[PDB]
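**Student:** Here it is: the structure, laid out below.
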Amino acid sequence: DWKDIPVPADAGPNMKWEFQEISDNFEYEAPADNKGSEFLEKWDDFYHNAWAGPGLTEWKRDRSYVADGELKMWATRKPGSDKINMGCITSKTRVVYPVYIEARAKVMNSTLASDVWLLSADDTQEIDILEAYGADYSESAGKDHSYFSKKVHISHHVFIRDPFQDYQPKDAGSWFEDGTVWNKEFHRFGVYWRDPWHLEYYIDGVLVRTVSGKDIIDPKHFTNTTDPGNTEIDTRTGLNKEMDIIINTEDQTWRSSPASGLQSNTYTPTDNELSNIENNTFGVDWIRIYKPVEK
Amino acid sequence: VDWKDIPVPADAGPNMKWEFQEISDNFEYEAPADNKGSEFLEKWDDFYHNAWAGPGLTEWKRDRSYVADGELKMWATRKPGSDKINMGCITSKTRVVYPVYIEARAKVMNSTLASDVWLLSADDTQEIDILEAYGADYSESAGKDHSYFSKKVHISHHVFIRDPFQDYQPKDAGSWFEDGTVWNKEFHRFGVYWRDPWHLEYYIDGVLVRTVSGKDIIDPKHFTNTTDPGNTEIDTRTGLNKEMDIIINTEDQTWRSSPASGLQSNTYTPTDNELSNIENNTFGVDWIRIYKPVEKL
Ligand SMILES: [Mg+2]
Ligand code: NA
Ligand code: NA
Ligand code: NA
Ligand code: NA
């Protein structure tokens, strides 16, 4: 049972993990165009503002649904356009450290991103639990896509919005690779957001990455309460803000319009690829959230 | 025993060790009150962290601090033609931030004035009080025995909203440490491990006397929210995250020289007779040492 599975992070001395009721194993029916009350008590079937998404993405309420024990989400071409309509849902309740959040999900066999992530209300702080481009092959680029099919991006962002700036860790360990082709099975992707300066990523119950300390979380001081981006002044906040849980798929600009201009580095679904619906359906069996509490 | 050889009582953690910071000072130079000189001035400004001249009857003065005989020293005198009291205040020229252990060896004044070693953010919203103590045996202004306070060390922290003004600190009984010691008789060590924005440990003479940990005690009212301060339904609290100036001073505080009650029996501030004893109104700090935890190589 999903609640029998141990949480792999360490709750602390004389602490245990307490299941949060905002968790969801999607064992109800929620038709795409009429979600119903069970879905809507925990989830909104859009992004947390009216932005319809990055690159060719045009998020739609009716591109998410739940059936057969899973949250499901699929992609179709927007008629008369290059855009792709796609699913996006957001939690109605926010989460904050310390918290362990884990999704059992099956990365799409698609060049589109399959995402489970966290985002603060003011869009300045982000934790990416799963961001993965799972296709075996890409017709757009005309190449084997196993460079990406075997990788899971595990990361976090801090932003300045006024003029837009974006930081994330870029070291090699931010892309986890086993030999596992992620699209073949459901896997568990989790994060222990322990405090503003410490993140631990777990895949299938195993610690795969620790992101700890100021130098890697916010070296450019984008989280300064006073004068963001100024490293002479330290009023850094770290990842402190409560966050919405977001599950979506995305066409991202660096993929559909790559900086190089080359078709060979352009990874986005052709119409032929979109005609296979299962390949472009992201499935989440469950998402569970625990908080550490005193024994 | 050497100030740098004394073990730091806070635990650096697994695979960590304590690294002495050069902004520490054992005050083994001369710095005349009215002309401090270059050794003092590389580490310290001989005033508060802005131009504000202090609370209550306080009127801070550059020339009421000095260093001599191995000590930072600071004294109080009545302002000519006034009830106000001229007194010392210095602040560090470099700021500190968690994780950090900061400890002063200091002798609390035998005076109703506050003897203070504390930390304060540049924007005045966040404050950590390592030592705040009112050390007099007796108060001639109140006409009573002052041992209620002479045996207490206030160890605390504040978070503020500037507009409109709101002040939160922990008010439980443990925020005033008392073991029978009369703090004004000897130099003692007063330290804080500011470990992270939600965790403080207070050490006196190398012993853990108090731990202030968690959101419910550090900022239960959400004064450190980044958006909508004071709104407890929204959680963007930062805790004690902001880098801070080190401040060492004495103070006449308003709650003492003009108490809420309006009563002379609750009024604790020096008379002219008491100020005439210079030693009683001289705060001495032998040293202040600052360590940061670093990974062992
Ligand atoms: Mg004694
Ligand atoms: Na397991
Ligand atoms: Na399920
Ligand atoms: Na002295
Ligand atoms: Na000294």
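Throughout, chain A uses Swiss-Prot numbering, with the displayed residues spanning 59-353 in order.
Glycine residues also receive a Cβ, built from the backbone N, Cα and C atoms like all the rest.
The active site, nucleophile annotation in Swiss-Prot covers A:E184. Among the features that Swiss-Prot reports, active site, proton donor is placed at A:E189, with the record citing similarity to another entry. For A:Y105, A:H106, A:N107, A:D181, A:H215, A:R219, A:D224, A:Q226, A:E308, the entry in Swiss-Prot reads substrate binding site. Under its mutagenesis annotations, Swiss-Prot gives A:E189 to D the following note: Abolishes beta-agarase activity.
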**Student:** Let me make sure I understand the span of the substrate site: among A:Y105, A:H106, A:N107, A:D181, A:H215, A:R219, A:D224, A:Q226, A:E308, what is the greatest distance between any two Cα atoms, in Å?
**Tutor:** 23
**Student:** Could you give the Cα-Cα distance between A:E308 (substrate binding site) and A:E189 (mutagenesis position), in whole Å?
**Tutor:** 10
**Student:** Whole-number Å only: compute the distance from the Cα of A:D224 (substrate binding site) to the Cα of A:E184 (active site, nucleophile).
**Tutor:** 10
**Student:** Relative to the Cβ of A:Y105 (substrate binding site), which residues of the same chain, six or more apart in sequence, are found under 8 Å away?
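**Tutor:** Those within reach of A:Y105 (substrate binding site), by Cβ under 8 Å and sequence separation of 6 or more, are A:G111, A:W117, A:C146, A:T148, A:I304, A:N306.
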**Student:** Can you tell me how far the Cα of A:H215 (substrate binding site) sits from the Cα of A:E189 (mutagenesis position), in Å?
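**Tutor:** With the alpha carbons as reference points, the distance is 13 Å.
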**Student:** If you measure A:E189 (mutagenesis position) to A:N107 (substrate binding site) at Cα, how many Å is it?
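**Tutor:** Just about 20 Å between their Cα atoms.
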**Student:** Where's the emptiest Cβ shell within 10 Å among the recorded positions A:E184, A:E189, A:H215, A:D224?
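**Tutor:** Minimum Cβ neighbour count within 10 Å, taken over the recorded positions A:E184, A:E189, A:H215, A:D224, occurs at A:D224.
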